[PDB]
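Chemist: Sharing a structure with you now.
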Amino acid sequence: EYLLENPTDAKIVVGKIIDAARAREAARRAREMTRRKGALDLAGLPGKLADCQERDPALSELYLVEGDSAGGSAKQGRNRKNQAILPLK
DNA sequence: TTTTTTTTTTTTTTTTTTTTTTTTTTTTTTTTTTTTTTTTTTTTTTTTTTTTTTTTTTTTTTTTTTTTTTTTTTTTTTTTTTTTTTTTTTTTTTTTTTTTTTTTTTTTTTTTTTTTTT
């Protein structure tokens, strides 16, 4: 409600947050985009992998879990944008 | 208000690589054919007393050609070296034991929908 009420202060705070995010992004290591597992294309990755939507590394995670039951428990609750799961045996 | 620069994913189809279906050659495997072993009995072979006329060894002496013999010069034998094979320490790898962590499959039964063939 406060953000909707105060446009100028909200814009100033958003500018500060964007500057902080840019400062965080500048220091990261150089990299390149990577294909991710998807419905239309699998990219030759395992069936057990439950990959994420984010194509950029440094904004994605891989959770190495112990089995298929733990894999399902972690896959049900996660963030599909960043987090991926690869259940071992 | 019109007009100008740049950015990427698509019209893409062709080159490279990968994956997936194939069928010549040395190593297994089932068959027939030839080496082994145990019984019957069977004429047949073979073990053992008696007699007998034989034909080769032992009295005695003879010689000659194999046994004496010495010596030259070869040539098999032995020495060193190195290579090839055999054989045994050494190491590596794999399997089994019993409590732990993880998973993965094949079929019945009915009813309805896709998904190919005719």
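Here chain A follows Swiss-Prot, giving residues 359-447 in order.
The way this entry was determined, per its header, is electron microscopy, 3.0 Å.
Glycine too: its Cβ is placed from the backbone N, Cα and C atoms.
What Swiss-Prot says about the mutagenesis result for A:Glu424 to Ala or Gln is this: Strongly reduced DNA supercoiling and relaxation activity. Reduces ATP hydrolysis in response to DNA binding, but has only minor effect on the basal rate of ATP hydrolysis. A:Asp426 to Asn appears in Swiss-Prot as a known natural variant, with the remark: In nal-24, nal-102, nal-103, nal-107, nal-108, nal-111, nal-114, en-2 and en-5 mutants; resistant to nalidixic acid and to enoxacin. In Swiss-Prot, the entry for mutagenesis A:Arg436 to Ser states: Cannot be made, suggesting it is lethal. This is temperature-sensitive in S.typhimurium, but not lethal. The structure shown retains the original residue. For the natural variant A:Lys447 to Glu, Swiss-Prot gives this note: In nal-31, nal-109, nal-115 and nal-120 mutants; resistant to nalidixic acid. The structure shown keeps the original residue.
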Chemist: Please list, in sequence order, the residues in the chain of A:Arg436 (mutagenesis position) that are at least six apart in sequence and whose C-beta is under 8 Å away from its C-beta.
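Modeler: When sequence neighbours closer than 6 are ignored, A:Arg436 (mutagenesis position) has A:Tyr421, A:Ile443 within Cβ distance under 8 Å.
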Chemist: Do you know which of the recorded positions A:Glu424, A:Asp426 has the most other C-beta atoms within 10 angstroms of its C-beta?
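Modeler: Comparing the recorded positions A:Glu424, A:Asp426, the most crowded Cβ belongs to A:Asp426.
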Chemist: Are there any residues at least 6 positions away along the chain from A:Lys447 (variant position) with a Cβ closer than 8 Å to its Cβ? List them or say none.
Modeler: A:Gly425
Chemist: Specify the secondary structure state of A:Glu424 (mutagenesis position) as given by DSSP, simplified to three classes.
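Modeler: Coil, per DSSP.
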